[PDB]
Amino acid sequence: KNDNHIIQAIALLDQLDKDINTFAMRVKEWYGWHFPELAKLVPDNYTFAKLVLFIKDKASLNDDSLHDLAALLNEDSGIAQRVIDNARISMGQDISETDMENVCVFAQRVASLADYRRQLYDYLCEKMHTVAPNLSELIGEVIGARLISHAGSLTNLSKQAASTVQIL
Amino acid sequence: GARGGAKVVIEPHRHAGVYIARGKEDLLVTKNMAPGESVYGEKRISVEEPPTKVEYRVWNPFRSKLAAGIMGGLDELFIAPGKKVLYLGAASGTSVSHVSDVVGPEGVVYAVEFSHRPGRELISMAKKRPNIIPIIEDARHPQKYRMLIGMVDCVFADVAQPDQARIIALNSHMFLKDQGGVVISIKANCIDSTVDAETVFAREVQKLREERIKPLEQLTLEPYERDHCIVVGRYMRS
Amino acid sequence: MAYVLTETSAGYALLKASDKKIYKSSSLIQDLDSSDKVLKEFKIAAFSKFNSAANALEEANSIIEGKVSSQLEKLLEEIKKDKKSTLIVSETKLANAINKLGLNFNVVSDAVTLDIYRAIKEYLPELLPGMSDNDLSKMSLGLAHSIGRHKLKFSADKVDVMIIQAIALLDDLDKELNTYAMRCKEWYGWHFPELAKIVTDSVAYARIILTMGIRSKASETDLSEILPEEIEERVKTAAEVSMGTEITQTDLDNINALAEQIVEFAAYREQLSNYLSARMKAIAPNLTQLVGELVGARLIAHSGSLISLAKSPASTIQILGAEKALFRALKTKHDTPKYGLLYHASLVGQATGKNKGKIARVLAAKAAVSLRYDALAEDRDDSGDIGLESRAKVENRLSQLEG
Amino acid sequence: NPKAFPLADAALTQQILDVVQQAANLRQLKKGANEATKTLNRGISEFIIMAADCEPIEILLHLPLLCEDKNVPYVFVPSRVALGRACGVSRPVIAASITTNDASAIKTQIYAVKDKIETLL
RNA sequence: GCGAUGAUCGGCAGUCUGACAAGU
RNA sequence: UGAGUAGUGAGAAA
């Protein structure tokens, strides 16, 4: 019957989402100097960190590496070809190995929290189905959890009248 | 007087890519290619246009020779949107950034510099402006950076050197198109302080004519600066 | 046959001119005004592209020095089959260098050829299929920067704009690790609320969750490496008499994941601290000696750059981080601050009473002297020596002032 | 001392120091690198005088960067002890700034030096 | 082939001063 | 030298 776990999950999940954005932006800045254009090529921040982790040095450009980074995401966007071409031709000033060591480690952090965020998000969905299968099925696992936290407890939400729930 | 949040009315200038801000006081402004920052601490103006927030940069005539040329009423400027400009004597982005603003994203600016210490500052600013290709090289030997520079519709030289006329010839001969633009900022003292200003300017015009450049107009830059004039000419290879 | 060596940011292009003495015609301007006639007049012979930026820059430097590069030599050799040919070259020095190679080419570098090199440069995007004008500019911009850094003696270990980011990274991580620590304390507090009072350190709090997951596990687990003897036994006694409720393994797994995150941030937070300090000891060694690493970083970050701080007077450096108090005092006809951000420096802490203000003035002035050395010294030795005597002078001032 | 450039000659240095003593008497002189740095920030400096023999010379090398940006003439004098005595102080002065005043009684002499320094630059 | 398991209504805001101080 | 870190509640459709 415990539903406090859901409330913690929502209050935590949004924290990760904002937080993943905050660190990921900084990864774009640090790697942005070494070769800025990937920050434009792959707008999706979560994808960007992986390509930086794989593509540390823009100079390292091989056809096999092109296939490997092509496997990352899909070539439908064509970024795999763009990065190989654009890496050959760019103004990004090479940064030191210690600087590069920070970026990959710093990028590795953004990957971990988003990885955990996905794990925690799955646990929320599993938990909501367990505690409130009707609510979760009726609207969704994420939305139902937010409503529960707004009321302060599942017992509170059931107690509220229909109009009160609507304005909640 | 011109405080940051004072609300002003922006209108186009006679020359394309140049804007005027009205109010209790008069200001010359150029659209910011990189909104949200100042290259050298200049005042910036915010406009809400449908709503998107476009930004403008104030052009200080006392810092930029070209802007003071605008206030004096230069009849023709070759620097305009969508034109390639070779800027010689690019000490930093004080003026090059504004020139980059006028040309816009479509146009390009070839900033040429020799001194190293101003050079690195110019490099830091070209990062924010993709259209600026900084060239830290001597303008006395254009062939060193010939691979790096395509053709330019106008050539701007603010270099304060006694032999600037030779440099304008070699660069214009190499990269300026036929009937192209040539605009020069002349300082009398650097060339020859012994003789009076009007003598200095007249001889420079004579050199410009010898090198197939025809003067179109001349303008003294007072009251903003003393002993300075801007010469506007066209390059006829024929 | 007449050959034109055209140099581009992408690579070397060799053009075959139909007229052996195209450079002796006075109507080159009209004969090369449009792209179509230029293509007819000039046909590509061989094109050696720069594979990488490093190769392009080594190629670019050889051009600037007038030396014939190995790639250019190979490219010219391919045309060696044509007996009694002319090679139009833009530069005289490169023409002289190519002549010394002994190639079967009458190398010409004349003023008239400038029109040929002129008209070619109008229409390079159209002459060279496969490369757009926007792309060519990107080779232009990039190669200029790479050439620029070496000419300027740019060194990767002397960029202060690491420092402005890293300190700003450190503050954010400090904030964020706190909030997560609060969440872990609350969430794990549900299964065992007594831990927060016993162990106050957030990192040690997380490690306990990792070592023992459930209170029943507390009886056998050893917390020695995380906690001293007196602390580890109190948590064990709390575990059996606790208030928290039992949790499922599913709940346990994710809270452990947080505890894994909590400890991990601390590991990187220490790493960034060591990375930052190394950055200061290379970019501003003298200040680190005088004011320190952390306070030195905040000073540089506040101005936005090392040069910007260097140009500021010592008076502004004294009250750099106290703008709110400064301007409140100035408007209200009241006393102004005297410490600013420098208050947390070690030397200020050693001072007492009104001597703190005096040392702040003395320290701020010496900071300016050291700062102008770090920023504006072309060949600074990474020793911090000017910081050392500057530190010594303030210490003597502190001793006599305190005495 | 390569870094101190351009450096005034003996005849010029005497003429400059003649200016500094007069401005000090007329309260038209700002003494010290920090105070000289301030004058450039406000744009109230006729020209800046630096001492070439300062060790480490760099402590005044910020002013040349400031002067060139603001188009303010500048010059090095070989001796700092001489500058302090010319300033009218008991301490050596490495940097000094002449404050702008078109109503000053020594205005003509200051401009005469300023033009010569501009020629020297 | 309707409805109480709910019809209807950027500003404040401006980056301190400058030759004396301590002892017999 | 001086100098502040609380929606309503039975209609609706024809």
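Chain B is numbered as in Swiss-Prot; the shown residues are, in order, 79-128, 136-323.
Header lists the method as electron microscopy, 3.9 Å.
Placement of Cβ uses the backbone N, Cα and C atoms for every residue, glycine included.
Experimental mutagenesis at this site is recorded by Swiss-Prot as B:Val87 to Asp, annotated: In nop1.3; thermosensitive allele showing a decrease in histone-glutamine N-methyltransferase activity upon shift to restrictive temperature; when associated with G-103; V-175 and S-219. On its own chain, B:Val87 (mutagenesis position) has B:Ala99, B:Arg100, B:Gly101 as residues at least 6 apart in sequence with a Cβ closer than 8 Å to its own Cβ.
Classification of B:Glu103 (mutagenesis position) by DSSP places it in coil, neither helical nor stranded. Quoted from Swiss-Prot, the note attached to the mutagenesis of B:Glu103 to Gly states: In nop1.3; thermosensitive allele showing a decrease in histone-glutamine N-methyltransferase activity upon shift to restrictive temperature; when associated with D-87; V-175 and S-219.
In Swiss-Prot, a mutagenesis experiment is listed as B:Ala175 to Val, annotated with the note In nop1.3; thermosensitive allele showing a decrease in histone-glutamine N-methyltransferase activity upon shift to restrictive temperature; when associated with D-87; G-103 and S-219. B:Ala175 (mutagenesis position) carries neither a helix nor a strand DSSP state and counts as coil.
The Cβ neighbour count for B:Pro219 (mutagenesis position), using a 10 Å radius over every protein chain in view, is 30. B:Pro219 (mutagenesis position) falls within a strand when secondary structure is assigned with DSSP. What Swiss-Prot notes for the published mutagenesis of B:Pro219 to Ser is this: In nop1.3; thermosensitive allele showing a decrease in histone-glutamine N-methyltransferase activity upon shift to restrictive temperature; when associated with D-87; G-103 and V-175.
In sequence order, the mutagenesis positions near chain C, meaning those of B:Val87, B:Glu103, B:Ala175, B:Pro219 whose CB lies under 8 Å from a CB of that chain, are B:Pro219.
Take the CB of B:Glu103 (mutagenesis position) and look out to 10 A: across all protein chains shown you find 10 other CB atoms. Put simply, B:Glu103 (mutagenesis position) is 35 Å from B:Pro219 (mutagenesis position) when counted between their Cα atoms. The distance from the Cα of B:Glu103 (mutagenesis position) to the Cα of B:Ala175 (mutagenesis position) comes to 30 Å. Secondary structure at B:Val87 (mutagenesis position), taken from DSSP and collapsed to helix, strand or coil, is coil. Counting only same-chain residues six or more apart in sequence, the Cβ atoms lying under 8 angstroms from the Cβ of B:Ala175 (mutagenesis position) belong to B:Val181, B:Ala196, B:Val197, B:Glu198, B:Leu207, B:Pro219, B:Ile220.
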